[PDB]
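These notes concern the structure reproduced below.
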Amino acid sequence: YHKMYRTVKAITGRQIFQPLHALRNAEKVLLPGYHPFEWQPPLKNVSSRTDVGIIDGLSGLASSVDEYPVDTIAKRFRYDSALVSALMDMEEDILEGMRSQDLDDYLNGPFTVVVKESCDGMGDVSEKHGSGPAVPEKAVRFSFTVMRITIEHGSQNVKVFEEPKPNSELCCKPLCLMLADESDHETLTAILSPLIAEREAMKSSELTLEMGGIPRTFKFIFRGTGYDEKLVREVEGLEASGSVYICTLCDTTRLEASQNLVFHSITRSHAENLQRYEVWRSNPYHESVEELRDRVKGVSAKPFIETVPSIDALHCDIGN
Amino acid sequence: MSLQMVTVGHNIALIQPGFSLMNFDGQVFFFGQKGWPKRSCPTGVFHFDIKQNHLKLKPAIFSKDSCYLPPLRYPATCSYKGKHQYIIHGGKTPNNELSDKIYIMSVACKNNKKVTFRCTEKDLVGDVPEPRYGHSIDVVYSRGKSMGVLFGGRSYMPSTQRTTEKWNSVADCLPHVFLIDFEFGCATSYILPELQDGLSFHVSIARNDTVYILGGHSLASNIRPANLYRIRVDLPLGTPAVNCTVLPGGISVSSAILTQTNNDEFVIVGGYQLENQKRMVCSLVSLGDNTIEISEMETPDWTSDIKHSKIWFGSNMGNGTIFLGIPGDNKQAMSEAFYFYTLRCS
Ligand SMILES: [Zn+2]
């Protein structure tokens, strides 16, 4: 780019492109950790320093020899700062959206923002032309997407912004990257747990920002739907695949699923799953193993991530 | 004093650094698997059995009245001969939380060479210790009455001193010892003037009047304190008496393993002396009525596969046999990432 800039600057005489330091300032205005903001609740267990960028994903782990070994490399953003920078990015669009929906350019909040939540591993990333097989080298991202923004006036709410392509590649902003296996359980939860803590601290807070020359206030709502099947059976605490328990919503066995076809409901939730795991720990009625296995409906591990599951049409008609 | 290479069963991945080897009548069981329990084993404890230097991890089930428990990755444990059973408490969850519950493993029944267990847990009243790992628990007797003596390891920051970017950083706990009755769950912290800072992965010996400490790593100044400790306990009719003395002759070691070879006669395998170099030489110890004296062995030969590596781990199987492992070499790129050796001391 420096070559192209200097060659066109020489051949035209005019400086049509820009040099590199201006490019660095133009990218420093768009990273996380630049604009100021505050929160109306003071956000417990969160450092309120407001100019942090790429931080180490391990949150200060314990990489000494005398500790449990972990050789993964994880880099992350703080959650609030990335959310702030995403809102400051979509500032002009939300301005013209609320103009187009027949309202004023001056309007205080609260804007309520509904956010897609996702995670996925990307398999192999190694490039070895020879030297035998080098390394399998599995890695995984953790990302989010602003799905919709809404606002009320008095009692009448209005969808002020909707996104046209939800699952596309150009709207999946990443929080954290780590070079680790998807099923390597303890490293995965050990890196992902502080972002969960930041999310649950953020759930009951109020953001205040200064986008359109005037302050705005924000609440938030998170939908953990962007997971795949093997991962949602792994990180919620269910059996992997070989159980009699196949439904991630209803507790219908494989026996009853062939028998009863449609007459079920949705009966799985997070707090009851925590309670079921506590039942599995305590074993209050001193029963045998199999009756616990059918009493808890496949609950084996401690749940630690809230997740509302869904499907996609490809799996539907391919099963058909 | 004899290295033996071991061949392995099919389920290698259930092993992990920071395991638990338990022993009952010479029969040895594995605890502390990797991940979470599966459909194959609903508990996580296995018949750790070896023939012709060949191991097989084959499952073990519980009783009806047992209590279920997750695998714990760095707990403390001790023998309880009062019948016979084990006392385990502390540890780290698979999801990297720290519990503070005291589980009791008792053998429920054993019939036709198939054995079951009777796991119960016990909580405490009063001066409870904070949840931790790398700590040490020992049982000691006096006047025929038994009492469990504890010494802390390390933990997280408390809830006020914890933030996002430092959510996983650790710190040594306060240097207190706890006196734990198992008839009621009475717990009492004690403040000792000779003791200075925290300590982690120290080696703990207890013989019937006085518990001995050795080695370990102090996070507070990132050194290994090279001073041992001799902790005298007395339990009279009234309040119990705790006493500590400082003796010379401590060896600067961390994360070693103890083993009973003969009666009142124990031995020490090599752990770590610096965090850049592995500690190669291994040591003995010998106890009398009140004396304590270290000793060094005839530096038993390793493979070069050990001598070219970086780290290890391990524990003991009880009967004078150290079982330990080693991460493989991923440079050759044809490894199962773990090899294992058994070190008979005899
Ligand atoms: Zn269903």
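Going by Swiss-Prot, the residues shown for chain A are 481-800, listed in order.
Every residue gets a Cβ built from N, Cα and C, even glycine.
In Swiss-Prot, a mutagenesis experiment is listed as A:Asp546 to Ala, annotated with the note Loss of DNA-binding. Classification of A:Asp546 (mutagenesis position) by DSSP places it in coil, neither helical nor stranded.
Among the mutagenesis experiments that Swiss-Prot reports, A:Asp560 to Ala is described with the note: Loss of DNA-binding. Under the three-state DSSP scheme, A:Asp560 (mutagenesis position) falls in the helix class.
DSSP assigns A:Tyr707 (mutagenesis position) to coil, not to a helix or a strand. Counting only residues at least six positions away in the same chain, the Cβ atoms of A:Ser598, A:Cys599, A:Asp600, A:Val715, A:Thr787, A:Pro789 sit under 8 Å from the Cβ of A:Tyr707 (mutagenesis position). Among the mutagenesis entries in Swiss-Prot is A:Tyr707 to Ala, noted as: Deficient in both nicking and hairpin formation.
Mutagenesis annotation in Swiss-Prot: A:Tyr725 to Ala, described as Deficient in both nicking and hairpin formation; the structure shown retains the original residue. Under the DSSP three-state reduction, A:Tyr725 (mutagenesis position) is assigned to strand.
Non-local neighbourhood of A:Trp760 (mutagenesis position): A:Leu772, A:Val776, A:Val779, A:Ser780, each in the same chain, at least six residues away, with C-beta under 8 Å from its C-beta. Recorded in Swiss-Prot as a mutagenesis result, A:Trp760 to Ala carries the remark: Deficient in both nicking and hairpin formation.
For the mutagenesis positions A:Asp546, A:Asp560, the largest tally of other C-beta atoms within 10 A is found at A:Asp560. Taking CA atoms as the reference points, A:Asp546 (mutagenesis position) and A:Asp560 (mutagenesis position) are 34 Å apart.
Checking the mutagenesis positions A:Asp560, A:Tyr725, A:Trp760 against chain B with a Cβ-Cβ cut-off under 8 Å leaves A:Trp760.
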